[PDB]
Amino acid sequence: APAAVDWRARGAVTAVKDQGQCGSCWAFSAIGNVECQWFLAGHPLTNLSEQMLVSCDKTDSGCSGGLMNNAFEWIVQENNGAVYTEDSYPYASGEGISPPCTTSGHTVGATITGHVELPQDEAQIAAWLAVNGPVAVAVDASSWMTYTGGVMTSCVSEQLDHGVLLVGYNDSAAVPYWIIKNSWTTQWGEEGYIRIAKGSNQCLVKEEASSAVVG
Ligand SMILES: O=C(N[C@@H](Cc1ccccc1)C(=O)N[C@@H](Cc1ccccc1)C(=O)CO)OCc1ccccc1
């Protein structure tokens, strides 16, 4: 694999978001992945709708939580592969509730055909990311309320609880690291990003990695 990859500088990653008081990290992870995969398939970089998942994907639990793989499966099996634009289905859950699903009045911004579940191996995830783009992952975020910048050390790695998006890595650095997009505003971390050490399963980052497939 290349020594380093950073998709943020290559036109593939939209702005950092704010999930607010809702337990919707799963939806930010899944949609951020779709956004990146759609661009890398040769389509314009488009802002897509987390609200579609939070209100309409009844195989997940709204502001009480969900799974990225369930969300990818719902899009294809129940929603004809469609992912609506942000502008046509804007985020409505920042106060912490999921309003009833709206089943018309939206415009499709992207489509997917399926998803892949990646190996539980950091070198294999990096190799896939270098060619095919950003990857949805789950982490233990319990230590992330202390992060202020730099490459974090000694991440608490006990229980997966938070969905996020891998956007790059650097194996040439003094301590090799992953680059991760969070959904806690740009005032948190490094303009909304976190770097964690790579190669020691920090925060359980290798355990639940997956991606949508765009045809
Ligand atoms: O708890 C979750 N998911 C986790 C993420 C996850 C994804 C993949 C693997 C492990 C964890 C989840 O959604 N976490 C929630 C936790 C939360 C709840 C309420 C307020 C703020 C925060 C998040 O928003 C993560 O920030 O899913 C429960 C579930 C399972 C099946 C169907 C419906 C919900």
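In order, the residues displayed for chain A correspond to 123-337 in Swiss-Prot numbering, which applies throughout.
If you check the header, you will see the structure was determined by X-ray crystallography, 1.2 Å.
A Cβ is built for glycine as well, from the same backbone N, Cα and C atoms used for every other residue.
Per Swiss-Prot, the features are:
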{"type": "ACT_SITE", "residues": "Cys147", "note": "active site"}
{"type": "ACT_SITE", "residues": "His284", "note": "active site"}
{"type": "ACT_SITE", "residues": "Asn304", "note": "active site"}
{"type": "VARIANT", "residues": "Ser186 to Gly", "note": "In clones 1800-2 and 1800-4"}
{"type": "VARIANT", "residues": "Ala204 to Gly", "note": "In strain: RA"}
{"type": "VARIANT", "residues": "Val286 to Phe", "note": "In clone 1800-4"}
{"type": "VARIANT", "residues": "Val286 to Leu", "note": "In strain: RA"}
{"type": "VARIANT", "residues": "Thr308 to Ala", "note": "In clone 1800-2"}
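Here the features listed in Swiss-Prot are painted onto the structure.
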residue	record	Cβ contacts under 8 Å, 6 or more apart
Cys147	active site	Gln141, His284, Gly285, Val286, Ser305
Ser186	variant position	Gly145
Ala204	variant position	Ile197, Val230, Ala232, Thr233
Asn304	active site	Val138, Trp266, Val286, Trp310, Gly311, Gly314, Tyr315, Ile316
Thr308	variant position	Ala137, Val138, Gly314
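Other Cβ atoms within 10 Å of the Cβ of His284 (active site), summed over all protein chains shown, number 21.
With a CB cut-off of under 6 A applied against ligand 1, the recorded positions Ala204, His284, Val286 are reduced to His284. When Cβ atoms from all protein chains are considered, those within 10 Å of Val286 (variant position) total 28, not counting its own. When secondary structure is read from DSSP and collapsed to three states, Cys147 (active site) falls in the helix class. Secondary structure from DSSP puts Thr308 (variant position) in coil. According to DSSP, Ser186 (variant position) sits within a helical segment.
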